[PDB]
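Q: Please find one structure pasted underneath; my questions will follow.
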Amino acid sequence: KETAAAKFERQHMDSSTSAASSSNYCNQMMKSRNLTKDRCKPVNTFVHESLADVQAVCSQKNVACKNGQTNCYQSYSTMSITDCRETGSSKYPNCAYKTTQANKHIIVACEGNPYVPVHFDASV
């Protein structure tokens, strides 16, 4: 099956654009990345950076995750991100999202060898 690392890339990475370019970004990306196939995922974040720069966060500032695990890491620099949040008119299978662009530090959980991001915890 799909690995956790591959799932992180599919859910969270968009190195092909520098920022969201329209209000439709989230609607298109949530669909195209198969995040709405079984249900409308309520929230998601996309990161507009190179994969290598995001993978490198696993060697940056170790912090507790929101749930208390200690395999989380905060990026030293801010990154370009897009937050996607379900709107009041969303109704499966026509899932609908508000797009918000931001520049924030990211917090990810890392696992494995090579030690890579497997979960997006927060932006701060």
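The residue numbers of chain A are those assigned by Swiss-Prot, with the residues present covering 27-150 sequentially.
A Cβ is built for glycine as well, from the same backbone N, Cα and C atoms used for every other residue.
Straight out of Swiss-Prot:
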- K33, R36, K67, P68, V69, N70, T71, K92, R111: substrate binding site (BINDING)
- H38 to A: Loss of activity (MUTAGEN)
- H38: active site, proton acceptor (ACT_SITE)
- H145 to A: Loss of activity (MUTAGEN)
- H145: active site, proton donor (ACT_SITE)
Q: Pick from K33, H145: which of these recorded positions has the biggest number of other Cβ atoms within 10 Å of its Cβ?
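A: The largest 10 Å Cβ neighbour count belongs to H145.
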Q: Three-state secondary structure of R111 (substrate binding site) from DSSP?
A: strand
Q: I'd like to confirm something. Which of the binding-site residues, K67, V69, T71, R111, has a Cα closest to the Cα of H38 (mutagenesis position)?
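A: Closest candidate to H38 (mutagenesis position), judged by Cα separation, is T71.
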Q: Binding-site residues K33, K67, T71: which have a Cα within 10 Å of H145 (mutagenesis position)?
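A: So the list is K33.
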Q: If you run the three-state DSSP split on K33 (substrate binding site), which class comes out?
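A: Helix, per DSSP.
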Q: Please identify which of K67, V69, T71 has the densest Cβ environment, defined as other Cβ atoms within 10 Å, among these binding-site residues.
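A: Checking each of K67, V69, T71, the winner is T71.
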Q: Out of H38, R111, which of these recorded positions shows the lowest number of other CB atoms within 10 Å of its CB?
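A: Looking at the recorded positions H38, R111, the Cβ with the fewest others within 10 Å is that of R111.
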Q: For substrate, with binders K33, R36, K67, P68, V69, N70, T71, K92, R111, what's the maximum Cα separation in whole Å?
A: 22
Q: Please state whether DSSP places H145 (mutagenesis position) in a helix, a strand or coil.
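A: Its secondary structure by DSSP: strand.
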